[PDB]
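Structure first, then comments.
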Amino acid sequence: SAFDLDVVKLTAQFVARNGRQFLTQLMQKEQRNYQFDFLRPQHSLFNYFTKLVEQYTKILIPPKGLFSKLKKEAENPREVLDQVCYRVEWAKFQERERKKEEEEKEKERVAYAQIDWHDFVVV
Amino acid sequence: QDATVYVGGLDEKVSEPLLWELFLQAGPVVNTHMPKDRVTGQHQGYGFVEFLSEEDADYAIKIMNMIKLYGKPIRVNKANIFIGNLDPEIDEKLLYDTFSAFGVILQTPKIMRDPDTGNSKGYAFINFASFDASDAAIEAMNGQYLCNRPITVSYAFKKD
Amino acid sequence: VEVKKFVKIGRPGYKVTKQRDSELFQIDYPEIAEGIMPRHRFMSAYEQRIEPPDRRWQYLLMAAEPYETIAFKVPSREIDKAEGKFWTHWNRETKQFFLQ
């Protein structure tokens, strides 16, 4: 699976340098008798190819290392510790929201299994 | 166990030489075994066919899969929701794909097997993500037409 | 048992509007001031309070806690899906219930 991953990485690297949505280096390759089944969204590898293209677009950011240098993430452990604490707080908030959604689903299941299903009215 | 193929879904018309005669076109079936019950004294629908080579058993498993033998879903294989009267031709991944249309599955499902053969017992247990998927399985899947086998979905544990 | 006995039933008049779509009913309900969404379920006509003859159809009924259940008979076998989490919606800002 190394050759398909390398082809997907090459397609994500060639598609990230495009100046338009449809005017890319992979749309013209489809008409140039080159078989590429990862371009269609019906395949399961397209969801990974889209994430690879998003990572290639995020590797081209101006704070990603092209024309600037990161100082907080590279020369401050306290900022990294604060970011890790904020990520842990966001994960705890997401777990609390998932627990609240599970409690709401359990309450809706308890309310649906206790209602009267014999009082039918056709208007 | 590798050269033998476990067949599931045999009716009363199928017999011990009948399975060897039906599996003779697939490969050289050397022996046929049918475990008899203790209360009824007949076959429980599951049997085994021991052939000579493993390629003949693989061809019999790939040829006689999900067949309609004696009005029964006969299939050969390599030897809180409860689902009963399920076909042995389906696997755990096939049951997970069939259960994915109604609701979301929490993990991989498991099917009960016999302690003697180990192919298919007849009942299975599957767990859903929430109670809405269990209610949709008890409303729609509890009585749906499966592969030549009327399944029945029910609740494993319920508190009044 | 505790939630079923404490459920108040005054049976108000509901307002359902059906529309034949192609690719959906809209039930106007008052403010319930609770997090419990109204649930829809498809049942058979075999069980009734008086058991009328020639009952061989199905009915999809939507029910809530402060309001009465509104039921619509479906003569067809399967033309849609009566699942709650699949093709239903309940906007609590406008209190509008939709099911398709």
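Following Swiss-Prot, chain A residues are numbered 160-282, in order.
Method reported for this entry: electron microscopy, 2.7 Å.
Cβ from N, Cα, C; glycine included.
Per Swiss-Prot, these features apply:
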- A:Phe162 to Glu: No effect on binding to SF3A3 (MUTAGEN)
- A:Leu169 to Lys: Abolishes binding to SF3A3 (MUTAGEN)
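For A:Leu169 (mutagenesis position), the count of additional Cβ atoms within 10 Å of its Cβ stands at 12 [all protein chains shown]. Secondary structure at A:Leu169 (mutagenesis position), taken from DSSP and collapsed to helix, strand or coil, is helix. The two recorded residues A:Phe162 (mutagenesis position) and A:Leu169 (mutagenesis position) have their Cα atoms spaced 10 Å from each other. A:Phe162 (mutagenesis position) falls within a helix when secondary structure is assigned with DSSP.
Around the Cβ of A:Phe162 (mutagenesis position), the number of neighbouring Cβ atoms within 10 Å comes to 7.
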